[PDB]
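Visitor: Sharing a structure below in structure tokens format, with a few things to ask.
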Amino acid sequence: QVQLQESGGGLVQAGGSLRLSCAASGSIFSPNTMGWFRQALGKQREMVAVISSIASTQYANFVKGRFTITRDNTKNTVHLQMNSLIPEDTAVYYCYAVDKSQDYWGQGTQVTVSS
Amino acid sequence: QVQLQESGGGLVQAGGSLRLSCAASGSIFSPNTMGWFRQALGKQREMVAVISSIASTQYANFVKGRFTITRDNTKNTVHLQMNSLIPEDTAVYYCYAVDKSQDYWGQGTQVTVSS
Amino acid sequence: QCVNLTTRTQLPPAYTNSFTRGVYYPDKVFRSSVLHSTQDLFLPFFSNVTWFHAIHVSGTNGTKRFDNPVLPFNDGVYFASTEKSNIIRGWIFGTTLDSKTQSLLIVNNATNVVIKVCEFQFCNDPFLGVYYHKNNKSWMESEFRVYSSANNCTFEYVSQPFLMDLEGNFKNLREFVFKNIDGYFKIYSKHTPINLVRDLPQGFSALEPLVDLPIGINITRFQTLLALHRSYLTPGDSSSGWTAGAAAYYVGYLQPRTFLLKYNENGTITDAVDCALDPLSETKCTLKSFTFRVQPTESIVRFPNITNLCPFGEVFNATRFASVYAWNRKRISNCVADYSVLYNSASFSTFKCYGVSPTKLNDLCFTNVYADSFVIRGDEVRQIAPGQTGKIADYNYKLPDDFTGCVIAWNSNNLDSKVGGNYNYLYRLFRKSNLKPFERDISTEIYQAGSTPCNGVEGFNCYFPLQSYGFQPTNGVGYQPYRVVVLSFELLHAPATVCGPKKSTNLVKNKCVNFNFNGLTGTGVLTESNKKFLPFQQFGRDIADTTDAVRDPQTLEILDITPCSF
Amino acid sequence: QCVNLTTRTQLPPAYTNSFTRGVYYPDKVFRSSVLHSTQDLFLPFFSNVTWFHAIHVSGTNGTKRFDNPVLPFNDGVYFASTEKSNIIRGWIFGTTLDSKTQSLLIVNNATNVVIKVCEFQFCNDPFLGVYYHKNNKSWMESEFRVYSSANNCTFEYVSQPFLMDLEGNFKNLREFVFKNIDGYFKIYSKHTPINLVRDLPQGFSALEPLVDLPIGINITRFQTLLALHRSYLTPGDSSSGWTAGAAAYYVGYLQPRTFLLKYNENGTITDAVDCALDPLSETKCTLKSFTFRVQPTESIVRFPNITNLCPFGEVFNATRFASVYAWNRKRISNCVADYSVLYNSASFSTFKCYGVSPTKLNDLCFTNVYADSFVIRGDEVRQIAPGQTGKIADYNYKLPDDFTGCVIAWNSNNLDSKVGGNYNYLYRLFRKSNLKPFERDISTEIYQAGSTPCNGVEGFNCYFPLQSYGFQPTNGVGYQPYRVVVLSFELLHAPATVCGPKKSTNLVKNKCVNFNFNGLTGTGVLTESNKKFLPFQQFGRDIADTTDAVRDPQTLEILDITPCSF
Amino acid sequence: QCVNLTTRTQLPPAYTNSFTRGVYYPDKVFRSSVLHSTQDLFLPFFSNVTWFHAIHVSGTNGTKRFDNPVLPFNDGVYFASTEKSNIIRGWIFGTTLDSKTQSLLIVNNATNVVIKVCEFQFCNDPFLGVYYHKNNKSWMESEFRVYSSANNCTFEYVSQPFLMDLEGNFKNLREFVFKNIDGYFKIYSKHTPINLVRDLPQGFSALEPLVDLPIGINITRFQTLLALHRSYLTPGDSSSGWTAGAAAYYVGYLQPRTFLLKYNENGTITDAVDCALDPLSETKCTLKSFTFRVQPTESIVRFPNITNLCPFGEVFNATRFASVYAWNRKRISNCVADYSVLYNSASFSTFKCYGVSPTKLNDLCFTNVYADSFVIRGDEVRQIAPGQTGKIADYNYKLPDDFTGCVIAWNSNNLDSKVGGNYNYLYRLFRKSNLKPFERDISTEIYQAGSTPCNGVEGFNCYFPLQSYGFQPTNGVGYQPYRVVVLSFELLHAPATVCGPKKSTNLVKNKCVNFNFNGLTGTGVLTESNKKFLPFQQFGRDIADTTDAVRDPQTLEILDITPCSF
Ligand SMILES: *[C@@H]1O[C@H](CO)[C@@H](O)[C@H](O)[C@H]1NC(C)=O
Ligand SMILES: *[C@@H]1O[C@H](CO)[C@@H](O)[C@H](O)[C@H]1NC(C)=O
Ligand SMILES: *[C@@H]1O[C@H](CO)[C@@H](O)[C@H](O)[C@H]1NC(C)=O
Ligand SMILES: *[C@@H]1O[C@H](CO)[C@@H](O)[C@H](O)[C@H]1NC(C)=O
Ligand SMILES: *[C@@H]1O[C@H](CO)[C@@H](O)[C@H](O)[C@H]1NC(C)=O
Ligand SMILES: *[C@@H]1O[C@H](CO)[C@@H](O)[C@H](O)[C@H]1NC(C)=O
Ligand SMILES: *[C@@H]1O[C@H](CO)[C@@H](O)[C@H](O)[C@H]1NC(C)=O
């Protein structure tokens, strides 16, 4: 029962910055691949980025050059530093764990930016 | 190259009359529907009148009983008889060839009526 | 209404020999001067047929009573009768011979045949009473007291009498063959004048077909209808009945046999040869002219000592499943697997097994099983099977062309769909190449449809491999969720860990027997073997085509199999 | 625009001989000094080809009118034209040759070819008004008077002219072969200078392929386009046309024939042999070198004189159908079975026939037919078919793997469902064992799910065999009721009683004929036979693989059958 | 905890010869006095195996450092060890040998084995520090310094020691074979006494299977664990270690080979033959007793010159697109379509294909292509896709539920927008009813919004159907104009007129190649030929099929084909 702890969103004015974090507390057999997915009310799931632990980047063009992902090997955590926000980018996000057996999901982080 | 030749406009005092002419050349297959449209500076395209190949007349409520259209089947041309002129009729007019596809317009006739 | 007679007192049986009697025409095809071999249900030659008097007088006082015991009906009946006074009238056929089950009645009065198929409530001593009229005596009036009531009649047949009028040693021998095959009750018959022969004549007579009744019911037992000329209310001292039952009947039971029939020039079967009677008859049948392997006694089943139980419940009743890509694969071993709960639950929409019948899963024994679990749409359920193509079959989960196992899938609208859409499951529309069977690629590398490299950035002609699965509870069946698990069975030359719930039996040795060691089934005799199986050896094949030696699973002892065939 | 021409007056046909003409290259392979046998659409050797004058002057006055008939196009056409003044210009191909259907137009003017496929509105007499201009007279200007209008053009093609310029006895022979195979219009052509031969010359010239047009239309008829040099408005007394139609064209029709073609060293077909022409040519084709089927004229059909109509109405349109337990099958015999009513009704959701195609039941004859009439859920309808499993296929109604018959079923939502639920239809989920096919169990014994006996009383691990089905009009497709009839047809060596709606014919003795006796169809000759058939015998087989003798169903005379082949 | 050692310095590799060693038992059956051919992962005979000293003295000073490189694991490993005092203790297997991946550890201490499967943090130099007790010296106490941390273990196994106690020239040879197949780590082992042989001895010993651990981790890398008798803190000048590493271990890699194994009368593998070693071994394997086609180099594909192209430029690159009522439906046929242009160009915002994948357009051939070109606002170009609604999906363009084809849209600000606004594109908002398939309604009748008729005159509740769109260059993206083309592809049972471009390659003569000439595929060598093909006859043929010559499509030269020498 891999649990994905997500935290670090909220309400921020246009041009601000936030720092999300997702932590996998479960088994996580052998390599993983940690991803972040976007969903605004009325649309589908849009994956922001599915960077693996080793490599492969996998950045999307939606917010090109604005968000970044940091990997912590000691605790095997992932942080989403989101800078230069715009009301379009705002949505609910879910962290994604590919794993060796099955893929899991988070419980959600609200991100809102407007003026 | 389907061409719509425009003639018969100009400057006329209130109460005068003119006879505009729409001349069709090119492909213009048998089922055509030729119309006249009004445009005054600051407004959009207003439907003046239309006649189809059935020879039926469809006129707008703006000009009840003033404009008239006659067809020429031998040359497949159109004539607006333009009578009982008022200064609200001051606007450039254009033909419209419905045909079947790729509707063609003309180059225009300036109509001015004032005292 | 029925009338109660006396107790039958269970007379001891009496037998007699049937000298080549009961040969009927197996087909309706005219054959002339030809020897045709037919494998059908025939009365064996020189067989012991059981013979009963119509009236038997055994008591010291001189009691006269019907001999009409309920006789079994095993794959047809040859019924012969030697009589002179029409004291035999018909038969009843059935399983329980009461209102619970359907039954057949055939009775022949002076005019015609009555054949009925109804839920007769037959009495213990069914029969027909015969009284002559006061002036004519040419015909004889019959009152039927066979059944108390009849219900649910589905057949009625009337025709010319099967049994003619017999109205003083002019006995007649009438032979009949009754068969029940494929819901059809066939009557063959032949009637011949007899003279001075008490038992069955010696000779040959062919039995021509009479009728083929569509009865469509089950028969296990049958009885005989007899005509009583005396009175049950007042039994006379003697001569009230018919000469103390001189007339009587023989009953024999047909068996599956091959007969060689000789059609003469006119098309009549003038001679027959029973292939299983004597070696000379065997020679005649093999040469088609008129001029051995030891069987197993019983079945023994021998399995390992395993008391564990499987997590099949957890796999099939799990709260969450993996996506189509990155499908979860669990190994199940060292447990006893009951597939009846699975096969007979009827809660699965799709259940296909390849390389094994789904009803024999409970019998086989496998080294290991692998459970693959995920969720799909309906139109893609057809894609989980060997030899198929498609985006799942080529990019997500490929079953090999030699797949052996069972794919199971069931509806999951109310588990996996949510009103605004469940986007927790995905697939890959793009990949550089098709998959290998059971290979699971989980890479998320951005696709490169164009000629320019994407470098892990999806722009134009660059797309992320995975697209979400649209689950809504209002979706059509093709777009609805289905939870699917593929159970791949491994049947290898290895000791099995996942078993069936079969009970191992005792080991019977030095005897030809049906055996089943660790799923290997066969027939043969077993002996102690001195063969030097090392602690790890399980099976043995010196000839590489016949398992000469095996290890018993319960007790680790080498028993070598000789074929009890000699 | 078109011009109406005078009546053709239906000139009588005239024929001539085609001495080894019309051989084209069937393939596009280079063969050198080899003999190849090709089975293809060829014009038979020494065939009669019908020839028409371009302009015929047959009236007494001297009227000159084009002979331009509409001719059939049956599996290709060989069109040969002998002319000297380019009076023939092209062809039109199609079925209706009007605006309703698509048509193909091939025309040749002085410059190039015009190939079109459009919805041409061809007039009665298409042609090209051809006129010379005043000074050079090198070329001829053409006015097309072929079609009134063209719409929905789906093809356009131009190339170097099919016919060369002919601008005084230098007659030329232009031979063409037109085929329409697999939506491709294939044109082969050859041009040869001819001298002093009025009709088709004697010799050999192979037709090289010319064009392959992916036309993809249906062609049944074709016509010829002619050049009108004279004026229709003022027809001259004489010489206004071209020498009273000295030019002519011959038309022959291709047929499927086997030819032996001889390719020389350069690869050009030098000679050919028509294998079906003469016994010598047949021998040449048999040896592959250049150096007993008596047919049935008529067909004899014999059926019994039965006027009854089978009671399908009391089965399919019955007001009530029993539960899935109690067999209510209706037996149909001695009646005429019109099956087109059921299979052309298109109201039954399942038509699944095994062993017999559903369109040939109207021709076959059966000993009997059994109609099972029951109501079953839709998702379980797929369980009524041979070789299947499931609660219905195992615990209610079993089907043997060798079924010969048809399962038919339709929706019964508005007939069997009520608002409150119809629990009069009952089902089993539990039995001690599976059935045998056509076994019919109506027992109500309570089954023992546990180890303790139930003794006919429900309780713990004791259940009734009977559950009820909630048939409601709001149920889905999977749960709505379905009315199902299983028609089992019996084909045995017995006389038929449910013979279909055929028409028995008269008798032709001692002549070769296709014959049908009570359902046995075959070919042969019949003679009077002295064989005697026993009343139960209908057929005869002295050799056991061919029916030598047969009984006529109408007259009881026994007729023997001899093979037709001499 | 781990201890850092000195740099390995990358000692140059040294090899030795393996005289028929490493043969194990492939299957678990008893075979006696039989020759069996098995194809499996075997170490090839007389192979070069790499040999490493446990302790190597190579420095000038006399440094004693272990030689324990991390070696590959390619489809199995044959690990032999010749030693005397138990310096080799076990192995570590894994891909990264760190915490990122799972790892396998096998260790043999003085008492038992330890087999663990965990993500150990292996150091650079794992080893066991072995020290004897001060009084007994019978056994050796071992300190493990091979991993830093053990966590998330998924396996544990303990049994009798793999390596027996070796506690002075009685060297012993211990041979192991490690395989990782189907999630199973299989170990085979054999122990022999060796005398006066420095390298692997000459002889035959078969390896009996030891363990068959079920383990999912992939290995592809491994290392040997050794024991230090000396001290890492204080390294002695000499003899502190064990005699400068006379003992050694040899590593070879298994390969897929076919062996002929000879099971003797007692069932042990006595001899083996490697079928791929020498020609005589090949003969022995072919006769199953102890007593050739040239491959093609590359593939060649040649198709004729690409000439006809679609007028996609007249559609996509057109100057003016029509209104949203009169779509420029244009027919496309009889020409070659290159869809790589519009795909790789990627100048189109929307590119959606339904019923066909967008990358295989160049491979499919279509009967017809229909192009509809027009101009539409941003949001509405998003609307065009099957099964959707809206003003345009319901009132101007009718799009079927099943639609095979591609919708293609691009932004058109700089082409269709003017400063004053382009009102030449008209859109409807009112119609009496929704559309039917592909209806191009251009009627201008005034719609009756109220209950009174309009009679072609506007007024109250009377509106013209056509409103104007204000296309301006300052408009937002949603209101900006987009030029759109929908291409509907027709795939039916007719010949194709629109085909993708065929990609031919270069020509290689006088070489054995795979060739594809206009669909004719084969393998062979091609030479210039002096044959005389006709203008047609693309490919020649010999006496019996088997095409000898072909004609190159691009260059009319005739290339004859000779089968590749075999
Ligand atoms: C081991 O398991 C722990 C707890 O489940 C987890 O945090 C860690 O990522 C796993 N892998 C390690 C420690 O390498
Ligand atoms: C899942 O639960 C249902 C509850 O009705 C039960 O009938 C079924 O047997 C369970 N599945 C398994 C595999 O045990
Ligand atoms: C069960 O099997 C084991 C090993 O096969 C054996 O040692 C034991 O005696 C058996 N016990 C019984 C009760 O059969
Ligand atoms: C049953 O009645 C319907 C009435 O519509 C009719 O169409 C159909 O042919 C009938 N079928 C039979 C077998 O009578
Ligand atoms: C009709 O059938 C009867 C039945 O025996 C037969 O007698 C009669 O000849 C038949 N009629 C014809 C015309 O065959
Ligand atoms: C035509 O379209 C092509 C598509 O490849 C592209 O190069 C360009 O946009 C257009 N060029 C011209 C000259 O119209
Ligand atoms: C085909 O194209 C090539 C290269 O453009 C040319 O050399 C060759 O001549 C062409 N084919 C013909 C028949 O001209």
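In order, the residues displayed for chain C correspond to 14-180, 184-307, 318-592 in Swiss-Prot numbering, which applies throughout.
Structure determined by electron microscopy, 3.2 Å.
Keep in mind that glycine also has a Cβ here, set from the backbone N, Cα and C atoms.
Checked Swiss-Prot, it gives:
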DOMAIN    C:334-527  domain 'BetaCoV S1-CTD'
MUTAGEN   C:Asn121 to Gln  Partial loss of biliverdin affinity
VARIANT   C:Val83 to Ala  In strain: Omicron/XBB.1.5, Omicron/EG.5.1
VARIANT   C:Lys147 to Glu  In strain: Omicron/BA.2.75
VARIANT   C:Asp253 to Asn  In strain: Lambda/C.37
VARIANT   C:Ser375 to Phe  In strain: Omicron/BA.1, Omicron/BA.2, Omicron/BA.2.12.1, Omicron/BA.2.75, Omicron/BA.4, Omicron/BA.5, Omicron/BQ.1.1, Omicron/XBB.1.5, Omicron/EG.5.1
VARIANT   C:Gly446 to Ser  In strain: Omicron/BA.1, Omicron/BA.2.75, Omicron/XBB.1.5, Omicron/EG.5.1
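Describe each of these features in terms of where it is and what it packs against.
Guide: Neighbour list (C:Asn121 (mutagenesis position), Cβ cut-off 8 Å, at least 6 residues apart, same chain): C:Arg102, C:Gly103, C:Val127, C:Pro174, C:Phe175, C:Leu176. Mapped onto three states, the DSSP output places C:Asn121 (mutagenesis position) in strand.
The number of other Cβ atoms within 10 Å of the Cβ belonging to C:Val83 (variant position), over all protein chains shown, comes to 16.
Taking a C-beta cut-off of under 8 Å and a sequence gap of six or more, C:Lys147 (variant position) has no contacts in its own chain.
Taking the Cβ of C:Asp253 (variant position) as centre and 10 Å as the limit, one finds 8 other Cβ atoms among all the protein chains shown.
Neighbour density for C:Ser375 (variant position): within 10 A of its CB lie 16 other CB atoms from the protein chains shown. In this structure, C:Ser375 (variant position) belongs to neither helix nor strand by DSSP; it is coil.
Taking a C-beta cut-off of under 8 angstroms and a sequence separation of 6 or more, C:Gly446 (variant position) has the following same-chain neighbours: C:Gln498.
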Visitor: Rounded to a whole number, how many Å is the Cα of C:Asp253 (variant position) away from the Cα of C:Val83 (variant position)?
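Guide: C:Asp253 (variant position) to C:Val83 (variant position), Cα-Cα distance: 28 Å.
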Visitor: In whole Å, note down how far the CA of C:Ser375 (variant position) lies from the CA of C:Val83 (variant position).
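Guide: Taking the Cα atoms only, C:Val83 (variant position) lies 50 Å from C:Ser375 (variant position).
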Visitor: Filter the recorded positions C:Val83, C:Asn121, C:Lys147, C:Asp253, C:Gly446 down to the ones with a Cβ under 8 Å from chain D's Cβ atoms, keeping sequence order.
Guide: none
Visitor: Rounded to a whole angstrom, give the Cα distance between C:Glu180 and C:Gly184, which sit at either end of 3 unmodelled residues.
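Guide: Taking the Cα of each end residue, the distance is 10 Å.
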Visitor: Measure the gap spanned by 10 unmodelled residues: take the Cα of C:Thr307 and the Cα of C:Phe318 and state their separation in Å as a whole number.
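Guide: Flanking Cα atoms, separation 24 Å.
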